[PDB]
Structures are given as structure tokens and as C-alpha cells.
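Below is one structure, written out as C-alpha cells; comments come after it.
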Amino acid sequence: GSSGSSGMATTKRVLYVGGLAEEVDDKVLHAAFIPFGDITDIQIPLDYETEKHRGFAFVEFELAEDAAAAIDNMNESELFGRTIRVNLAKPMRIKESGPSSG
């Protein structure tokens, strides 16, 4: 049994981790997800003024299957004495400001 609502895509490698701690970083997440498979790259949400994170990040998996397995597990897992959430990366959405109809 299976089905695709969202649509058609193969971007099931980048996982979204939430509920992270103030000490958790790309490094902590790496050695924390290194078991599942072989992380290809990691991204951390930071600013240009403070360059700090709110409590989440995005991890990539060498494969898709490995990622799915990481979610089913890491999902509502226990990290640093906290409950983090894991799920497929949400669909981004950007825009551009410009003059219209004049």
C-alpha cells in the first residue's frame, strides 16, 4: 500500500529536526545520525547578525531509504534530555519584491 498526495519528487533525503537544544549543532547531529547512514551534508538555520539557531536543522542522507528509517526512529526521540521531532523537510517558499502594474 502506498500513495503520493504532495505530488512527485525525490527529495526524501533532507530530514527536518526540531526541538533541538542550545548545545546541539551540526556536529552533535552528525555523530547522532552517523549511525543511520553516511551524512553527505548538514545545514543549520542561523542569522547574519547573531548567527544563532532557534532549535532545528536539516540533515542529508546518502540515500533515501536510510533517511526514511532515520525519521521513523529519531521521530519523537530523546536527545540531550529532550524530545526532538523528525520529518520530511517542508516545501520552501520565497518571493521577490518589485513594481507591478506601473
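Easy rule for this one: first residue shown is 1, then count along the chain.
Note: Cβ is positioned from N, Cα and C throughout, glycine not excepted.
Per Swiss-Prot, domain 'RRM' is recorded for 13-91.
Among the sequence features in Swiss-Prot, the mutagenesis site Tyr16 to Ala (Swiss-Prot position 9) is noted as follows: Decreased affinity for RNA. Around the Cβ of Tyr16 (mutagenesis position), the number of neighbouring Cβ atoms within 10 Å comes to 15.
DSSP assigns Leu46 (mutagenesis position) to coil in the three-state reduction, placing it in neither a helix nor a strand. One mutagenesis experiment catalogued in Swiss-Prot, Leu46 to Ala (Swiss-Prot position 39), is accompanied by this note: Decreased affinity for KMT2A.
Among the sequence features in Swiss-Prot, the mutagenesis site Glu49 to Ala (Swiss-Prot position 42) is noted as follows: Slightly decreased affinity for KMT2A. A 10 Å cutoff on Cβ-Cβ distances gives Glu49 (mutagenesis position) a total of 6 other Cβ atoms nearby, all chains included.
Listed in Swiss-Prot as a mutagenesis experiment, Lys52 to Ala (Swiss-Prot position 45) is described as follows: No effect on interaction with KMT2A. Reduced to three states, the DSSP call for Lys52 (mutagenesis position) is coil. For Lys52 (mutagenesis position), other Cβ atoms within 10 Å of its Cβ number 10.
Annotation of the mutagenesis experiment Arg54 to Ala (Swiss-Prot position 47) in Swiss-Prot: No effect on interaction with KMT2A. Using a 10 Å radius centred on the Cβ of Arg54 (mutagenesis position) and all shown protein chains, the other Cβ atoms total 11.
Where Swiss-Prot documents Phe56 to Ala (Swiss-Prot position 49) as a mutagenesis experiment, the accompanying text is: Strongly decreased affinity for KMT2A. Decreased affinity for RNA. All protein chains included, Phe56 (mutagenesis position) registers 15 other Cβ atoms within 10 Å of its own Cβ.
For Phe58 (mutagenesis position), the same-chain residues 6+ apart in sequence whose C-beta sits under 8 angstroms from its C-beta are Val14, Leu15, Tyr16, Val17, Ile42, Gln43, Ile44, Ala89. Among the mutagenesis experiments that Swiss-Prot reports, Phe58 to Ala (Swiss-Prot position 51) is described with the note: Impairs protein folding.
A mutagenesis experiment is reported in Swiss-Prot for this position, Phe58 to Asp (Swiss-Prot position 51), and the note states: Abolishes interaction with KMT2A. Abolishes inhibition of KMT2A activity.
Note: the CA-CA distance between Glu49 (mutagenesis position) and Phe56 (mutagenesis position) rounds to 18 Å. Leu46 (mutagenesis position): 12 other CB atoms within 10 A of its CB, across all protein chains. Straight-line distance linking the Cα atoms of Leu46 (mutagenesis position) and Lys52 (mutagenesis position), rounded to a whole number, equals 5 Å. Secondary structure at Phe58 (mutagenesis position), as computed by DSSP, is strand.
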